[PDB]
Amino acid sequence: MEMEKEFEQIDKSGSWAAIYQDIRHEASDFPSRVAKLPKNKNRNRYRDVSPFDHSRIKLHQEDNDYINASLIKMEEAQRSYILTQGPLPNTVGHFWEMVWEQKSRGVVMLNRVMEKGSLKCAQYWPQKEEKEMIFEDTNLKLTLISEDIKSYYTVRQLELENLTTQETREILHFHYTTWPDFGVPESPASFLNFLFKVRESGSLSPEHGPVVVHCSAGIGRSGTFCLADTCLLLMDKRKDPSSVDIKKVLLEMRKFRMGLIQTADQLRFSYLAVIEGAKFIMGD
Ligand SMILES: O=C1NC[C@H]2CCN(C(=O)OCc3ccccc3)CC[C@H]12
């Protein structure tokens, strides 16, 4: 059923809360035993948001391999994402170790360091060229190379150096800075242009490791980003784009990380985003 007609039917009936609860009821439940070990308590921002054991990213070290991050592998779309929590003061070194070990080109950040007057993640990248950051626990150096500040987002070029081998790589930081404190954006136009700019960079392409995506918990905004990306890609691949079922794609993605899409308003925004994105590719 053409998802726009499905959209108008749920709007006119006001049944977004009912649709969302049905997804919550059908979603996969897999064990998260490593996340709940006592040694990992200070590695988790939220007690109720944990990676499944089968899809968790493992750090390459014998001491403690744990990070709150999941590999979302979308087989038909041929896209992979790592979804992770905003880094904590004691996990910033782990975060950059993961970027290095997974060969990621891009980091997508969908939150502000401070929102609603509280800290939603650590200040994990350098703010000035001449003040680099050293992570002694993982033996990495991070330098700001350049910064481009636009009205709805900021792009930064970073250099990550493995101090063990003296290899260096360029990482692109894509920072969406205007997600409102309450609810979701009124129009999806600035969000869709942000995805297109991430795509344009090469960060989502198969010649690199998976893109690293985060918000505060790594399920809400983060879920919206990868759901919209994957749905639009399937519409360009499938003989009949009308066959793309956003609820079925969300359930597939929830096999790899719990809780993706946190509210019925986030669900409606994802639809809205996918509906408006299809008109620029297929319509005019
Ligand atoms: O701001 C803009 N004006 C022209 C547009 C050209 C590329 N854009 C696009 O394809 O539209 C939505 C979308 C984004 C990703 C995938 C499918 C559809 C992003 C917005 C751009």
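If you're wondering, the header gives X-ray crystallography, 1.8 Å.
Positions of Cβ are set from backbone N, Cα and C atoms, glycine also.
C215 (mutagenesis position): 26 other CB atoms within 10 A of its CB, across all protein chains. According to Swiss-Prot, the active site, phosphocysteine intermediate annotation covers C215.
All protein chains shown were included, and the count of other CB atoms within 10 Å of the CB of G220 (substrate binding site) stands at 21. Sequence annotations record features per position, and here Swiss-Prot assigns substrate binding site to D181, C215, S216, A217, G218, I219, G220, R221, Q262.
Cβ contacts within 10 Å of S50 (mutagenesis position), excluding its own Cβ and spanning all protein chains shown: 22. In Swiss-Prot, a mutagenesis experiment is listed as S50 to A or D, annotated with the note No phosphorylation.
Under DSSP, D181 (mutagenesis position) is assigned to coil, being neither helix nor strand in the three-state scheme. Neighbours of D181 (mutagenesis position), defined as other CB atoms within 10 A of its CB across all chains, total 8. Here the residue is the original one, but Swiss-Prot notes a mutagenesis experiment at this spot, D181 to A: Substrate-trapping mutant.
Record note (Swiss-Prot), mutagenesis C215 to S: Catalytically inactive mutant; abolishes sulfhydration. The unchanged residue is displayed.
In this structure, the C-alpha atom of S50 (mutagenesis position) lies 10 angstrom from that of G218 (substrate binding site). It is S216 that, of the binding-site residues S216, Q262, has its Cβ surrounded by the most other Cβ atoms within 10 Å. For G218 (substrate binding site), the number of other Cβ atoms no farther than 10 Å from its own Cβ, over all displayed protein chains, is 29.
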